[PDB]
Amino acid sequence: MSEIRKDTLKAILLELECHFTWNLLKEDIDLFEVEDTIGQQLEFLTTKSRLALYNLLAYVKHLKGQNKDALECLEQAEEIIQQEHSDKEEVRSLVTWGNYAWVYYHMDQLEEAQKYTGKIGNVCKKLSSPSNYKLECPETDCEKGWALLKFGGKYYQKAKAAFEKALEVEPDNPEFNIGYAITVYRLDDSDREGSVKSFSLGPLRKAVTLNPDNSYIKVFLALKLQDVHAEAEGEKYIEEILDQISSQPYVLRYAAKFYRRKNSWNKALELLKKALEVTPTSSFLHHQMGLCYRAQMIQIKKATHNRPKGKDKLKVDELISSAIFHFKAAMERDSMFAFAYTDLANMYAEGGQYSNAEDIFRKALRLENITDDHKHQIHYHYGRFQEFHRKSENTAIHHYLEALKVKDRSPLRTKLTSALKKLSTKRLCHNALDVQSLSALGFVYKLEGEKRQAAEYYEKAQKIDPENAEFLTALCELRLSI
Ligand code: NA
């Protein structure tokens, strides 16, 4: 090209609406997992927009440094536009064209990139857009919503807003309602301060009514009914779904979750195995298998008062071995799957494989780009491992504190404060000058709103370690609290 035809192009590129401008960061996902599962959905979730899936795959290919392959994906997108969006060819091409411009930009084919921005600017003008190189569009809001969801729990609020934007235009659009309801469904399980949420129940009912032939949306409704103690109603939906479809991994896997949660583990395993025939590498399926084996194992341990003998013991050890295999497989398929790490590590611990559990816990504690909620739970589980398996009370205290610092309102809050109190009190009976324990009690009382008692503990800790910066800050906060 030339400089400043370039410098102008870069400005335009930033004005586009497409994946490159939606702040989808590669560090937040396992690129191989995301790439692989997009392909699986193209094959096995046939109700999801192929156009959106190929646009997204193209972006992911670019993120792997495979710009040449990104182009082939966008060509597939263009074919789908003719196949399924012929009547709206131009407006449906904007995201694809945007991705094209950015990919050609990254390949240093600036002239080619400018061709695409030109086509975009053209269509926007034709359609009376208030912006030069983008166009407000419910369809695009929906695509963005799904792209956001795919980048993980950090994006769920942004995804909800994106679907809301689409529903503002078409409140009764079948596709828009599915996206919204699923987003709200996931948020019901995200960042819980407490008990089960069911804000998705209404949206799910609507989405289901608007999509009467869609077994994928229906399975979430069944799960939500289970959550709200309408298990019998939800189970009838499951039965009806399983009559209408077969072998669909994105439906079976959720039916299997439903059955597991009412302790029908053999049925769950049956469904999961059927799904695995179709998609053997799915981290979701492997995690679910692990959960099933874990539950069966726990039932036996409980029945035999944690002292299984003979064949019960042989069975427990097989289940531990099988749970490990599947948790490990899930973790190896998806490096960002926090619960796969913690579930694997906990099972290693259960089996007395402490070196293996420590290795996994270490990796889990170094995951930077997961949600604070997940970091919170990792600290909690490492803490318990330290407390009950390593018998290392000060390491446990450290991680219980880290858990509360990352997230201080969650369903683990009282387990965390009560364990800290117990441990710190015990240690202070042995050594009244134990600074960590004094500091821990200061932290917990501060958290509980007992300002005066907290200040007393921090003052005792500061008396011993006068230059401590954490203790000075805590005391200032306590003095200045309104
Ligand atoms: Na996934």
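If you check the header, you will see the structure was determined by X-ray crystallography, 2.0 Å.
From the backbone N, Cα and C atoms, a Cβ is placed for every residue, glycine too.
A C-beta separation below 8 Å, combined with a sequence spacing of at least six in one chain, links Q41 (mutagenesis position) to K48, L53, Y250. Under mutagenesis, Swiss-Prot gives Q41 to E with this note: No effect on RNA-binding but changes size profile of RNA bound. Abolishes PPP-RNA-binding.
The number of other Cβ atoms within 10 Å of the Cβ belonging to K48 (mutagenesis position), over all protein chains shown, comes to 18. According to Swiss-Prot, the mutagenesis experiment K48 to A or E carries the following note: Inhibits RNA-binding.
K150 (mutagenesis position) carries a helical DSSP state (H, G or I). For the mutagenesis result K150 to N or E, the note given in Swiss-Prot is Inhibits RNA-binding.
Classification of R260 (mutagenesis position) by DSSP places it within a helix. Here Swiss-Prot notes a mutagenesis experiment, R260 to E, with the remark: Abolishes PPP-RNA-binding.
Following the DSSP three-state reduction, the secondary structure of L291 (mutagenesis position) is helix. For the mutagenesis experiment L291 to A, the note given by Swiss-Prot reads: No effect RNA-binding.
Cβ neighbour count for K302 (mutagenesis position): 10 (other Cβ atoms within 10 Å of its Cβ, all protein chains included). For the published mutagenesis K302 to A, Swiss-Prot gives the following note: Reduces RNA-binding.
Mutagenesis annotation in Swiss-Prot: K422 to A, described as Reduced RNA-binding; the structure shown retains the original residue. Taking a C-beta cut-off of under 8 Å and a sequence gap of six or more, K422 (mutagenesis position) has no contacts in its own chain.
Here the C-alpha separation of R260 (mutagenesis position) and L291 (mutagenesis position) works out to 8 Å. A straight line from the CA of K302 (mutagenesis position) to the CA of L291 (mutagenesis position) spans 16 Å.
A gap of 23 Å separates the Cα atoms of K150 (mutagenesis position) and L291 (mutagenesis position).
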